Amino acid sequence: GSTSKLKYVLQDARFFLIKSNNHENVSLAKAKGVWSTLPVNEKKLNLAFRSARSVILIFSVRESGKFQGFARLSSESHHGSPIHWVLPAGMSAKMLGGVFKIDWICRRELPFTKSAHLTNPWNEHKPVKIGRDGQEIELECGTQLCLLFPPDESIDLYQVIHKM
Ligand SMILES: O=C(O)c1c(Cl)cccc1Oc1ccc(F)cc1
């Protein structure tokens, strides 16, 4: 299977590692195509969205040993139908910023064992699995990381390719 469409989507991308707190919220985000974060990281992502042809979120639930997929921002965050996230301990829906609409590019998992050869120059050349929530990943490392994920037959890139 050709990777030309995915390489096109990634040509001028920025990449951010999302260290999700709860697997259930990743499931919600996957199903509904929406995501939200704290205003600190939100502002950084809204700026990125204006700065690059694609902004890619690469999800890795904390302590999971895996990435759970990756998605492209379709919009800057907006404030809308409320999403009922599973709120982690000591968190409240008030702490969250607006909602990003996101188009999932892959919803299949990638174990850290499969990315162990990739290092992120923008995180001190550490293996790319290592990073805080919102860690930016350099273009080539991010591109290669996305290309390691298995093909996802539930995904059709047509809508993304049209939004571009
Ligand atoms: O990381 C998640 O589980 C998560 C996701 Cl995927 C989407 C939306 C919210 C999430 O959790 C939070 C809930 C409230 C907060 F104030 C901060 C994070």
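Every residue number used here counts from 1 along the chain in the order it is shown.
Every residue gets a Cβ built from N, Cα and C, even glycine.
Looking at Swiss-Prot, the entry for mutagenesis of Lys19 to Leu (Swiss-Prot position 361) says: Does not affect ability to influence alternative splice site selection. In sequence order, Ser60, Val61, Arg62, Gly131, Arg132, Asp133, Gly134, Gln135 are the residues of the chain that are 6 or more apart from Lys19 (mutagenesis position) and have a CB within less than 8 Å of its CB. A coil conformation is recorded for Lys19 (mutagenesis position) in the three-state DSSP classification, outside any helix or strand.
The RNA binding site annotation in Swiss-Prot covers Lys19, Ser20, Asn21, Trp35, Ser36, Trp85, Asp133.
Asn25 (mutagenesis position) counts 20 other C-beta atoms within 10 Å of its own C-beta, drawing on all protein chains shown. In the three-state DSSP assignment, the secondary structure recorded for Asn25 (mutagenesis position) is helix. Quoted from Swiss-Prot, the note on the mutagenesis of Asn25 to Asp (Swiss-Prot position 367) is: Abolished binding to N6-methyladenosine (m6A)-containing RNAs.
Here Swiss-Prot notes a mutagenesis experiment, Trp35 to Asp (Swiss-Prot position 377), with the remark: Abolishes RNA-binding and ability to influence alternative splice site selection. Look at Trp35 (mutagenesis position): DSSP puts it in a strand. Of all the Cβ atoms in the protein chains shown, 24 others lie within 10 Å of the Cβ of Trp35 (mutagenesis position).
Under mutagenesis, Swiss-Prot gives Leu38 to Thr (Swiss-Prot position 380) with this note: Reduced binding to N6-methyladenosine (m6A)-containing RNAs. When other Cβ atoms within 10 Å of the Cβ of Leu38 (mutagenesis position) are tallied across all protein chains shown, the result is 13.
Summarising the environment of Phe67 (mutagenesis position), the number of other Cβ atoms within 10 Å of its Cβ, over all protein chains shown, is 26. The annotation that Swiss-Prot gives for the mutagenesis experiment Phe67 to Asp (Swiss-Prot position 409) reads: Abolishes RNA-binding and ability to influence alternative splice site selection.
Other Cβ atoms within 10 Å of the Cβ of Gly69 (mutagenesis position) number 23 in total over all chains. The annotation that Swiss-Prot gives for the mutagenesis experiment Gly69 to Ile (Swiss-Prot position 411) reads: Abolishes RNA-binding and ability to influence alternative splice site selection.
Sequence-distant neighbours of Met95 (mutagenesis position) (same chain, six or more apart, CB under 8 Å from its CB) are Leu38, listed in sequence order. For the mutagenesis result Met95 to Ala (Swiss-Prot position 438), the note given in Swiss-Prot is Reduced binding to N6-methyladenosine (m6A)-containing RNAs.
Mutagenesis annotation in Swiss-Prot: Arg132 to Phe (Swiss-Prot position 475), described as Reduced binding affinity for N6-methyladenosine (m6A)-containing RNAs by 9-fold; the structure shown retains the original residue. A 10 Å cutoff on Cβ-Cβ distances gives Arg132 (mutagenesis position) a total of 9 other Cβ atoms nearby, all chains included.
In Swiss-Prot, a published mutagenesis experiment is listed as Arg132 to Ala (Swiss-Prot position 475), annotated Reduced binding affinity for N6-methyladenosine (m6A)-containing RNAs by 100-fold. A coil conformation is recorded for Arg132 (mutagenesis position) in the three-state DSSP classification, outside any helix or strand.
The Cβ of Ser20 (RNA binding site) lies under 8 Å from the Cβ of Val26, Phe59, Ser60, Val61, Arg62, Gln68, each on the same chain and at least six residues away in sequence. With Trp85 (RNA binding site) as the anchor, the candidate mutagenesis positions are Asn25, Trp35, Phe67, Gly69, and the one with the nearest CA is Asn25. Between the CA atoms of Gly69 (mutagenesis position) and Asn25 (mutagenesis position) there is a gap of 13 Å. Counting Cβ atoms from all protein chains shown, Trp85 (RNA binding site) has 18 others lying within 10 Å of its own Cβ. Maximum intra-site Cα distance, RNA binding residues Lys19, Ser20, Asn21, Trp35, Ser36, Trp85, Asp133: 18 Å.
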